[PDB]
Amino acid sequence: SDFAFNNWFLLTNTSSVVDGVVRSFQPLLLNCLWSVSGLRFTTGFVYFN
Amino acid sequence: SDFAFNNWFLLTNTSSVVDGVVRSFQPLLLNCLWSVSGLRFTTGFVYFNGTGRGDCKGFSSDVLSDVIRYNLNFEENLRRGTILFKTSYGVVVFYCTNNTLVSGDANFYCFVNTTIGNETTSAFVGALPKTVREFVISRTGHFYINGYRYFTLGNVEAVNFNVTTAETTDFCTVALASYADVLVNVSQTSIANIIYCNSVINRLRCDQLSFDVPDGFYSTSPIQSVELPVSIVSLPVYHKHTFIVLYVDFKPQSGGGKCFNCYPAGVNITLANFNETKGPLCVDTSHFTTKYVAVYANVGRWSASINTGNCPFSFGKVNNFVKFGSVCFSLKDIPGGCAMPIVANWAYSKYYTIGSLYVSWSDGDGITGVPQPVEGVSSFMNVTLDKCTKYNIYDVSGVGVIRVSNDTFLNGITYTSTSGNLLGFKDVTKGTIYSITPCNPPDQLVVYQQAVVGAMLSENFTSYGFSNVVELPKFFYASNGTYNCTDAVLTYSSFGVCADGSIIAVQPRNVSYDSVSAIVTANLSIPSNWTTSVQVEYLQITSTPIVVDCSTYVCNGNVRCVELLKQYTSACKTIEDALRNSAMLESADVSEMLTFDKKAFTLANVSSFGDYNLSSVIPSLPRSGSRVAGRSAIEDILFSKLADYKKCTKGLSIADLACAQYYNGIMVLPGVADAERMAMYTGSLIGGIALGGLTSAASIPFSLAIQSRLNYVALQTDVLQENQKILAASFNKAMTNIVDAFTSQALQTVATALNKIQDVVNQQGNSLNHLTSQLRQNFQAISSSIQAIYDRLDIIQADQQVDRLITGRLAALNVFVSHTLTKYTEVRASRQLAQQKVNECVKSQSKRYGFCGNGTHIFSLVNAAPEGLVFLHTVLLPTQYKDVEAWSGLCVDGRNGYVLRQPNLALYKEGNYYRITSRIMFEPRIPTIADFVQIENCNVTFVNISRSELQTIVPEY
Amino acid sequence: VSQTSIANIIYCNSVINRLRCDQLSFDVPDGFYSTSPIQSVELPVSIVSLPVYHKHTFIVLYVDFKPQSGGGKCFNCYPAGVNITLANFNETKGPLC
Ligand SMILES: *[C@@H]1O[C@H](CO)[C@@H](O[C@@H]2O[C@H](CO)[C@@H](O[C@@H]3O[C@H](CO[C@H]4O[C@H](CO)[C@@H](O)[C@H](O)[C@@H]4O[C@H]4O[C@H](CO)[C@@H](O)[C@H](O)[C@@H]4O)[C@@H](O)[C@H](O[C@H]4O[C@H](CO)[C@@H](O)[C@H](O)[C@@H]4O[C@H]4O[C@H](CO)[C@@H](O)[C@H](O)[C@@H]4O)[C@@H]3O)[C@H](O)[C@H]2NC(C)=O)[C@H](O)[C@H]1NC(C)=O
Ligand SMILES: *[C@@H]1O[C@H](CO)[C@@H](O[C@@H]2O[C@H](CO)[C@@H](O[C@@H]3O[C@H](CO[C@H]4O[C@H](CO)[C@@H](O)[C@H](O)[C@@H]4O[C@H]4O[C@H](CO)[C@@H](O)[C@H](O)[C@@H]4O)[C@@H](O)[C@H](O[C@H]4O[C@H](CO)[C@@H](O)[C@H](O)[C@@H]4O[C@H]4O[C@H](CO)[C@@H](O)[C@H](O)[C@@H]4O)[C@@H]3O)[C@H](O)[C@H]2NC(C)=O)[C@H](O)[C@H]1NC(C)=O
Ligand SMILES: *[C@@H]1O[C@H](CO)[C@@H](O[C@@H]2O[C@H](CO)[C@@H](O[C@@H]3O[C@H](CO)[C@@H](O)[C@H](O)[C@@H]3O)[C@H](O)[C@H]2NC(C)=O)[C@H](O)[C@H]1NC(C)=O
Ligand SMILES: *[C@@H]1O[C@H](CO)[C@@H](O[C@@H]2O[C@H](CO)[C@@H](O[C@@H]3O[C@H](CO)[C@@H](O)[C@H](O)[C@@H]3O)[C@H](O)[C@H]2NC(C)=O)[C@H](O)[C@H]1NC(C)=O
Ligand SMILES: *[C@@H]1O[C@H](CO)[C@@H](O[C@@H]2O[C@H](CO)[C@@H](O[C@@H]3O[C@H](CO)[C@@H](O)[C@H](O)[C@@H]3O)[C@H](O)[C@H]2NC(C)=O)[C@H](O)[C@H]1NC(C)=O
Ligand SMILES: *[C@@H]1O[C@H](CO)[C@@H](O[C@@H]2O[C@H](CO)[C@@H](O)[C@H](O)[C@H]2NC(C)=O)[C@H](O)[C@H]1NC(C)=O
Ligand SMILES: *[C@@H]1O[C@H](CO)[C@@H](O)[C@H](O)[C@H]1NC(C)=O
Ligand SMILES: *[C@@H]1O[C@H](CO)[C@@H](O)[C@H](O)[C@H]1NC(C)=O
Ligand SMILES: *[C@@H]1O[C@H](CO)[C@@H](O)[C@H](O)[C@H]1NC(C)=O
Ligand SMILES: *[C@@H]1O[C@H](CO)[C@@H](O)[C@H](O)[C@H]1NC(C)=O
Ligand SMILES: *[C@@H]1O[C@H](CO)[C@@H](O)[C@H](O)[C@H]1NC(C)=O
Ligand SMILES: *[C@@H]1O[C@H](CO)[C@@H](O)[C@H](O)[C@H]1NC(C)=O
Ligand SMILES: *[C@@H]1O[C@H](CO)[C@@H](O)[C@H](O)[C@H]1NC(C)=O
Ligand SMILES: *[C@@H]1O[C@H](CO)[C@@H](O)[C@H](O)[C@H]1NC(C)=O
Ligand SMILES: *[C@@H]1O[C@H](CO)[C@@H](O)[C@H](O)[C@H]1NC(C)=O
Ligand SMILES: *[C@@H]1O[C@H](CO)[C@@H](O)[C@H](O)[C@H]1NC(C)=O
Ligand SMILES: *[C@@H]1O[C@H](CO)[C@@H](O)[C@H](O)[C@H]1NC(C)=O
Ligand SMILES: *[C@@H]1O[C@H](CO)[C@@H](O)[C@H](O)[C@H]1NC(C)=O
Ligand SMILES: *[C@@H]1O[C@H](CO)[C@@H](O)[C@H](O)[C@H]1NC(C)=O
Ligand SMILES: *[C@@H]1O[C@H](CO)[C@@H](O)[C@H](O)[C@H]1NC(C)=O
Ligand SMILES: *[C@@H]1O[C@H](CO)[C@@H](O)[C@H](O)[C@H]1NC(C)=O
Ligand SMILES: *[C@@H]1O[C@H](CO)[C@@H](O)[C@H](O)[C@H]1NC(C)=O
Ligand SMILES: *[C@@H]1O[C@H](CO)[C@@H](O)[C@H](O)[C@H]1NC(C)=O
Ligand SMILES: *[C@@H]1O[C@H](CO)[C@@H](O)[C@H](O)[C@H]1NC(C)=O
Ligand SMILES: *[C@@H]1O[C@H](CO)[C@@H](O)[C@H](O)[C@H]1NC(C)=O
Ligand SMILES: *[C@@H]1O[C@H](CO)[C@@H](O)[C@H](O)[C@H]1NC(C)=O
């Protein structure tokens, strides 16, 4: 809790709602905390693993 | 205006209405005034041109005439005539022979023969009219005699009228005309007058389906009706095209010599995309422009073209911003797919189709038809800014105007309202966003004395010819008159409008009232002689019960329908059971409320009253009939200002509207409040005023009675009673004033009651006026007529499409019953209140403030009215006040202080002597010792008097 | 969401959170609510029919697409796609019911 997540966005095929309360399905599993710290051009191939 | 137009008729394909008000499209353009004056047999050929040998009068544009109307003014005699119609395909003539022989004379036989090219054909007139008063024809070829249309010819290039009349006063008119939108008033199916829908005020009037709309507020939307610039916006992706083109090359050998619909040299029609394997060709690149392609060399009068099929999307419009998941267009048949037919016409007379374009499709967002043929690596995003336009933005279409805004809103790309209409969008390029305001928001306008005045708007502009647009909070307002604030002729809670349209802020009702008169041993004022007034109220008392027959209403007499319904008797029983039980309940109540007194009914004779002359209220005597009573004057005036089935199975008249309802199955029961016992009740109540408890049964003068009622408020103490004689002159005058008002706030009160009565009557009628209309529409069935449904189908698939009718009808019926119960359960409250106040005010003066009138109450009259009562609360209002100087108590020389036995009295020093008066009237009463009471502790604030001068005030000793 | 931008979220895991999310709000006022907790797994299947000694009919179809790979020229070209049929066809070929 208290995470700003300013960059983090919703996902919608249709027109986005504004300033509302909505329950929905989102891809929000923490999974790997970062997994990209110090990202460089040779990021390698990750395949849903 | 004022044109009789007795011959002139309506035009209707379907059954004609009778004696109604209807707005419709009619060919009523004056065009050439006459154009046929002095008509002779050589009338010539006129072809929808100004080439008419007549006085046009110069009001005729002479551009074109959609239709030709012939008006005949001849005696009712038969005169030889012929009709010639000229068309490019053929010439058709109409002839009739009076004599029996087919040739007859140049038993009546009429033959119309039509010849095309060198071929001559013979046609059969069949039915021949006894008399024809009007003739109608049109360019489309519709043929109308006396309004109805017998048949429609394919086309008419020109019309020639072969009518020969020896009479010099041959006929009245043969003219040309054009369509227009008008309104009409019809009596006995015959026109009376019309109203052109051109001006704004006339537009509103026609919209009202009436004339003379009452002064008030209405809403209107003025809309532009012209082409507007078109704007498009899509996501930029470098266009990769796909062209689907088809090469129909009908090229027959003319087809007019043997057959056009025989498909000669009709053969190959194909598009290059067919595969030797002939797998269905579905495009892959999203952007494709479908086009019809070139057409075969075209010869005169005939053509071929594509027709709309059964698919959702019409071919040719597909390119107009459509979506698809997989086109898969194929030339041969495709399993489970829609197909379209191409047909050819020979002068719009032969129709021959060809199996063409099997298409099946999946829905999707990848493929999209684009109108613009050019597709490539280019930059385009046309966007007109500040005008009304069409638009397509990211596959959403509409019309409106675009406004630049300043809002970051980088979360997404499209914003839509709760309704589903988009509000604004953001450009992909930069980040600016634009709103989409609608072109024509509704405007609120006002009308008064059958002309428009003033207007509530949204834009700071003078849309109409109004000369001023006063900005006001929450809205703008136009007006054409100066502001002088003289008065208001219309009003709403916030504000009222002037006669010329000037707006004014309302000042609430200046009034004044009274309150407790605290004893303070100081100057105070008591009310003097009053003046009379009358207030009117109205109470709803009853509702006209209605009953319904389930099986008639839905079955409508079909035995098979009745049998399919037979399994639903569990359902519809509840409806009629509820309606019937509620009706008998309420009728029992209203019959329990109405009492009667023969002792007092006789007293209603006007001779018993006196100067009051309440002639209107008293019931009328029987008109040489054995009827107990007759309605009073205010009664028939009210009814004036506002059938037997015995004649609905028998008789020679056409059925009336009410009669029709019985046939359908609704049935309005006779009203509970019948006039006989209603009038007896009202008369008995009125006679209960002049009757007082006496050993004998005789009456006493009405004057004494009022005095007694006054005593209730306080002990009237005067011997020469000026009030009895003064108030009557105001009373009878007020009554004459108010009956004139029927035929000063009291006036607005009467206006409110009248408005309420017409309100309840409209509210009652339009309920079943809404009910009986819903069976005319078929929810999902082929047609409403059950009998027709049985005719059109066999036993297995007829009942299946039948039952969905009754499945809807029962729902509508359950809605109706559930709203009738909600009318009864609420009117019961008004009944409670009415019975609660009639027995209170009508019988015994109330001491409750504000229940019987503005001020102190003396007596109240009652009369009947449609489904309700009306009261006449006579009251008293203070003309002037008399001031006086008082003392809050008394102190004897001894410690004891005296006070009064009840508060409503008050001492004062009238002169040398002291007089104690009532608090509510200026009547004075003598002092005495019995009117006081003792309390030890003396307050100095009271009169200070010793035992000596006590003997001077009260004779103690 | 404020100005189309996220502010905070609530995982719908606990029973109380489940009810709260169902309320389309936060902090539902103290009171009474109704809920249905439902099993979400496969359950044994039971059948019952009128006993009649079963006489069978087998309808079987033999689609044998077998194309020559299809990745070198075309897969949707129906190569060696041909015969797909079920033994029940009649020389008269009356519909088989
Ligand atoms: C924009 O529009 C696009 C349109 O495509 C939207 O994308 C679609 O979004 C829907 C909804 O999220 C999505 O359906 C879901 O798919 C995922 C993945 O499916 C595979 O995972 C399941 C396991 O969950 C595996 O069994 C299998 O690999 C699934 O694939 C199969 O899908 C069906 C159903 O499972 C199978 O029968 C097929 O054979 C196929 O192989 C699923 O996670 C999700 O599954 C949920 O519902 C199903 C059906 O009731 C259920 O069986 C699952 O168990 C699960 O239900 C609940 O179970 C989890 C257990 O952890 C529990 O935590 C939750 O309660 C779950 O709800 C469902 O099938 C669809 O695939 C997307 N489209 C495509 C083509 O990918 C996009 O979301 C839109 N974006 C917005 C919102 O704007
Ligand atoms: C009995 O039943 C018969 C059944 O056939 C009824 O006959 C039909 O009546 C309807 C309604 O009147 C009639 O539709 C009207 O046709 C006339 C003539 O059409 C031609 O004129 C227009 C110009 O107005 C030209 O553009 C062109 O020549 C028209 O022909 C074309 O029709 C459509 C639409 O225009 C075209 O797309 C086709 O390509 C075809 O060539 C029209 O005057 C009338 O047009 C009005 O509506 C259209 C469509 O919205 C609009 O585009 C027009 O501008 C016009 O709308 C308004 O514009 C005028 C401008 O002066 C304005 O003053 C009014 O507000 C207009 O309303 C419409 O198309 C139909 O053709 C008749 N049937 C046939 C086959 O002829 C008969 O009326 C019934 N009788 C009753 C009442 O019982
Ligand atoms: C709608 O059309 C009807 C039919 O013309 C109009 O009603 C007719 O109105 C006239 C007056 O406009 C009535 O005449 C008056 O009748 C009385 C009683 O007979 C007579 O004493 C008067 O001297 C005068 O003739 C006529 O009775 C009436 N007829 C019918 C059948 O209604 C109606 O006014 C029209 N309304 C509009 C808004 O155009
Ligand atoms: C009961 O209601 C009626 C009508 O609302 C009241 O009648 C009116 O009483 C007011 C006093 O509140 C009178 O006002 C004054 O009139 C004089 C003379 O014109 C004027 O000089 C004053 O400045 C003030 O306007 C008004 O004339 C009178 N109108 C009528 C038609 O009678 C009545 O007073 C109400 N009674 C109570 C107890 O509220
Ligand atoms: C739903 O999301 C909105 C957006 O964040 C929440 O509203 C925001 O709530 C904060 C406090 O949680 C408000 O801040 C307070 O505002 C006042 C007045 O400016 C200020 O004096 C306080 O110090 C504090 O900053 C903020 O105004 C408000 N903004 C908006 C646009 O609503 C809302 O509370 C969230 N609700 C839930 C249940 O998560
Ligand atoms: C509203 O005001 C306008 C002008 O302020 C009035 O207009 C005149 O109307 C006649 C009749 O159409 C025209 O011949 C004049 O040219 C108009 N004058 C102007 C300056 O436009 C109009 O009559 C007024 N209408 C009402 C109902 O008040
Ligand atoms: C990423 O692309 C760059 C050129 O844009 C290239 O030099 C580099 O090798 C690429 N990275 C990998 C891991 O191949
Ligand atoms: C991911 O892990 C699974 C399980 O070991 C494995 O099958 C798969 O090959 C891994 N991913 C890749 C890209 O190899
Ligand atoms: C009209 O018909 C009559 C015969 O009925 C014919 O004598 C006359 O010539 C016709 N009129 C014209 C203009 O041809
Ligand atoms: C009617 O006038 C138009 C315009 O001049 C013309 O094209 C047409 O030919 C005229 N009518 C006839 C029957 O010639
Ligand atoms: C009917 O048609 C026949 C054959 O074309 C023709 O001889 C006859 O005059 C027609 N009848 C008329 C024009 O009344
Ligand atoms: C109707 O016909 C008569 C016949 O003499 C004529 O006098 C009168 O003017 C005509 N009325 C019209 C055409 O309105
Ligand atoms: C189609 O038919 C026409 C005439 O039968 C012929 O000219 C044309 O070559 C045919 N084929 C195509 C592809 O148009
Ligand atoms: C779109 O904009 C271009 C540039 O002015 C113009 O040539 C073209 O006609 C416009 N298209 C439409 C449909 O107005
Ligand atoms: C920007 O937008 C805000 C609110 O949408 C508005 O108050 C302001 O006037 C706009 N213009 C500027 C220059 O801030
Ligand atoms: C409204 O119109 C009047 C007309 O002169 C003008 O003076 C005023 O500035 C306008 N106000 C607005 C907000 O447009
Ligand atoms: C009407 O206006 C005139 C001129 O402005 C003024 O003299 C007069 O007092 C006004 N009268 C009313 C009743 O508003
Ligand atoms: C009604 O009330 C207003 C409110 O200020 C007052 O100015 C005015 O004297 C009153 N007018 C009448 C006719 O009572
Ligand atoms: C009011 O009371 C005072 C006593 O202080 C008295 O002098 C005066 O005359 C009284 N006013 C009237 C009008 O009698
Ligand atoms: C009240 O009484 C006085 C004196 O008797 C009289 O002059 C006045 O006209 C009366 N007013 C009314 C309304 O009766
Ligand atoms: C009213 O009473 C008088 C005598 O008291 C009598 O002549 C008259 O008939 C009565 N009126 C009625 C309607 O009975
Ligand atoms: C008084 O009574 C007579 C009797 O009919 C009636 O004509 C007259 O109109 C009445 N006057 C008033 C003011 O009620
Ligand atoms: C004719 O019809 C009218 C009304 O429809 C009716 O009153 C009358 O009795 C009928 N019979 C005769 C002979 O008038
Ligand atoms: C009693 O007299 C006193 C004298 O100061 C006064 O203030 C008070 O109001 C009086 N109380 C009464 C009359 O009840
Ligand atoms: C009346 O009141 C005066 C004023 O206080 C007081 O001096 C006097 O004693 C009183 N007289 C009585 C109570 O008799
Ligand atoms: C169907 O087709 C396949 C391959 O074309 C073949 O092996 C088989 O014999 C054919 N007939 C039947 C009945 O399967």
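Residues displayed in chain B correspond, in order, to Swiss-Prot positions 50-155, 165-700, 710-810, 820-1033.
Yeah, the Cβs are placed from backbone N, Cα and C, and that goes for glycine too.
If you check Swiss-Prot, you get these features:
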type	residues	note
VARIANT	B:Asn98 to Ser	In strain: Isolate LRI 281
VARIANT	B:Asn120 to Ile	In strain: Isolate LRI 281
VARIANT	B:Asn176 to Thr	In strain: Isolate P100E
VARIANT	B:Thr210 to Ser	In strain: Isolate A162
VARIANT	B:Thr223 to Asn	In strain: Isolate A162
VARIANT	B:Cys230 to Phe	In strain: Isolate RW Stock, Isolate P11A, Isolate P11B, Isolate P100E and Isolate ATCC VR-74
VARIANT	B:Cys230 to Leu	In strain: Isolate LRI 281
VARIANT	B:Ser248 to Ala	In strain: Isolate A162
VARIANT	B:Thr300 to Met	In strain: Isolate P100E
VARIANT	B:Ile577 to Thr	In strain: Isolate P11A
VARIANT	B:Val578 to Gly	In strain: Isolate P11B
VARIANT	B:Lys714 to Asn	In strain: Isolate RW Stock, Isolate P11A, Isolate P11B and Isolate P100E
VARIANT	B:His846 to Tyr	In strain: Isolate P11A and Isolate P11B
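For B:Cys230 (variant position), the same-chain residues lying six or more positions away in sequence with a CB closer than 8 A to its CB are B:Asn56, B:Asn120, B:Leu121, B:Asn122. Take the Cα of B:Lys714 (variant position) and measure to each of the variant positions B:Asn98, B:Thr223, B:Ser248, B:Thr300: the nearest one is B:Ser248. Taking the Cα of B:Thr223 (variant position) as the reference point, the closest of the variant positions B:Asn98, B:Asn176, B:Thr210, B:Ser248, B:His846 is B:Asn98. Counting Cβ atoms from all protein chains shown, B:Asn120 (variant position) has 20 others lying within 10 Å of its own Cβ. For B:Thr210 (variant position), the same-chain residues lying six or more positions away in sequence with a CB closer than 8 A to its CB are B:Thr198, B:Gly199, B:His200, B:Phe201. Around the Cβ of B:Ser248 (variant position), 13 further Cβ atoms fall within 10 Å across all displayed protein chains.
Comparing CA positions across the variant positions B:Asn98, B:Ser248, B:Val578, the one lying closest to B:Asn176 (variant position) turns out to be B:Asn98. Sequence-distant contacts of B:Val578 (variant position), defined as residues of its own chain at least six apart whose C-beta falls under 8 angstroms from its C-beta, comprise B:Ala962, B:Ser964. Following the DSSP three-state reduction, the secondary structure of B:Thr300 (variant position) is coil.
Cα separation, B:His846 (variant position) to B:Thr300 (variant position), rounded: 55 Å. Within its own chain, B:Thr300 (variant position) has B:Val341, B:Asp342, B:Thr343, B:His345, B:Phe346, B:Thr347 as residues 6 or more apart in sequence whose C-beta sits under 8 angstroms from its own.
Across the structure, B:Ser248 (variant position) and B:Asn98 (variant position) place their CA atoms 30 angstrom apart. For the pair B:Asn98 (variant position) and B:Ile577 (variant position), the Cα-Cα distance reads 98 Å. Under 8 Å, Cβ to Cβ, and six or more positions away along its own chain, B:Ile577 (variant position) finds B:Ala962, B:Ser964, B:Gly965, B:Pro979, B:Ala982. Around the Cβ of B:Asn176 (variant position), 5 further Cβ atoms fall within 10 Å across all displayed protein chains.
Considering only the variant positions B:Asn98, B:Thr223, the Cβ with the fewest other Cβ atoms within 10 Å is that of B:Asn98. Classification of B:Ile577 (variant position) by DSSP places it in coil, neither helical nor stranded.
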